[PDB]
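Asks: Let me begin by handing over the structure; questions about it come next.
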Amino acid sequence: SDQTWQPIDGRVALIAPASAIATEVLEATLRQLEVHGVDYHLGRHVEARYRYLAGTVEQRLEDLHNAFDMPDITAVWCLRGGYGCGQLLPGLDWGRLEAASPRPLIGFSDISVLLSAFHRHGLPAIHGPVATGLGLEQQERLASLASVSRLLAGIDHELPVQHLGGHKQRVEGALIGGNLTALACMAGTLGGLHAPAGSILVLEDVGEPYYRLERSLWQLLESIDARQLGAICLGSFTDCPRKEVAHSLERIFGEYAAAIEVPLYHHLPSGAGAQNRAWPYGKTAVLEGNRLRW
Amino acid sequence: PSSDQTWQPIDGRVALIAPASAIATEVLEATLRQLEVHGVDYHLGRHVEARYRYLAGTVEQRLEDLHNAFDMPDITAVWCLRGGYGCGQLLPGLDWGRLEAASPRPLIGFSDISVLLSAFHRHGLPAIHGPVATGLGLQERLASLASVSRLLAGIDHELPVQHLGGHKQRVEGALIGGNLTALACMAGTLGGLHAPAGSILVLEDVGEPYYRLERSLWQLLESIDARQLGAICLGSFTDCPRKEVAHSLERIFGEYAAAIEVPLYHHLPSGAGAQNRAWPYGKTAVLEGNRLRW
């Protein structure tokens, strides 16, 4: 059953590399982790505030590095996205991270920037809910939160997806992407999306008008070797007001996919809505039939 | 000497083009009537009334008009009708040889048009950062509109500024920049900001919360040789709601300018509000005390 958590072996490090956390949401999160018998390590600066950021870059880097020093940690679950984790990229000690025993980094939204950087450096990562999702359709939300422990245990290996137009084909490549806006906002920097040939690019977003989504897509595709992608795979675009625009969002995305001669898929249950099922970031997967399979 | 509301004659013909967002018919008509009141001979591009979603026609249609503005021998300025979104899309197909072959005809606009201003500067073509032409068809506003003809005629040479941070010594370099969001959105692409060493980077924006301004600022500065800039000079940040953020906008921009060790000025009367005085794009200027001069 998909609301059922798997035990998480070892300990989960909780860090806040992006936006600041409300006290009551943090405490509610920890209580839910305890319900589930999850042993955790709370980063020492998770309650820090520096404007809307969870502390200074230096504070956030200390917590992320500490998460990789402890030997019993088997996963690093980001508490909140929002904005700010790209700020850490010029400070990360990548060598200290490759040397630690495997511990997938987990989050979405802004955290997409760190997922991509981790993939570039050969580090484990999972695209899934941030941990404060625990402290906030309710059934879908609960299955999404449960999907993290289930993927860490290796017991889920597929999601449903639909091919939009085109023709029947099989696409195999690395799973990359996440939040369209966050990733576009790293183009031209050291944190630009890692996009090896043949990759399946997952795109999703929230609270944008369509012109801002097109502006970011144009930028993201112009900044990578787009013609060498295996596929573009849309998750959800939630709270994105159409405002009288003549073309649907899928028409716009379809025009871009056609321009680069890459197939377009959609309705992956991933994003900011109730459906945010975890998927392994940077692994080889196959688009076949009605699913994405790893 | 003349009042800032007093226009100068424009000789020859002004090409009106719409390389970004679509144009409302009534606003266009009022624009043309004001041009006629001021004795300005104009030519409308064949596709300026095109619509393709929110864009002023397809890429091919807009390229045809832009190219035509450089093919016609009697055109002495190319005044963009509206910004909004879309002119970066023209960069892959733009025939620079064809533009460079034509007699001098400054490109005028702001907002999204900043992207084209920068590309023109990279290709050694004159450009002016100022009101888009539809601003005519909608006392400080009138002075802003008059400033375009006055700058084409070469009679205005300075704008007021105020020092905000960093060293107080004279800065001399090329005037670059414009809208922060639009320029950040070209980072990592063939249309990235042309930012030669020593430049005075002008920044301005409208309708953004502070975290979005910071995300774009971080990307723009990380994507150029920021440390080699001469200065950052802020125009207006119009309708940018603070919403309880603990740090002021001046504090945030101060922190970034300090991090790259570049002096920071503000209160340039340039942007989306009433105060949008024209300045020469890509021209060498001097920033000293309470004035920017060229």
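So for chain A, numbering is Swiss-Prot's, and the shown residues are 7-142, 150-307, in order.
When the header is checked for method, it gives X-ray crystallography, 2.4 Å.
Heads up, the Cβ atoms here are built off N, Cα and C, so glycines get one too.
So Swiss-Prot lists the following for this protein:
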- A:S115 to A: Loss of activity (MUTAGEN)
- A:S115: active site, nucleophile (ACT_SITE)
- A:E217 to A: Loss of activity (MUTAGEN)
- A:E217: active site, charge relay system (ACT_SITE)
Asks: Express the distance between the Cα positions of A:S115 (mutagenesis position) and A:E217 (mutagenesis position) as a whole number of Å.
Replies: 9
Asks: Please classify the secondary structure at A:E217 (mutagenesis position) using three-state DSSP.
Replies: strand
Asks: Enumerate same-chain residues with a sequence separation of six or more from A:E217 (mutagenesis position) and a Cβ-Cβ distance below 8 A; give 'none' if the list is empty.
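Replies: Sequence-distant Cβ neighbours: A:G190, A:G191, A:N192, A:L193, A:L247, A:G248, A:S249, A:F250, A:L281, A:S283, A:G284, A:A285.
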Asks: Measure from the Cβ of A:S115 (mutagenesis position) and count the other Cβ atoms within 10 Å, all protein chains considered.
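Replies: Cβ-Cβ neighbours of A:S115 (mutagenesis position) within 10 Å number 27.
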Asks: In this deposited model, 7 residues are left out between A:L142 and A:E150; how far apart are their Cα atoms, in Å?
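Replies: Each end of the gap has a Cα atom, and these are 13 Å apart.
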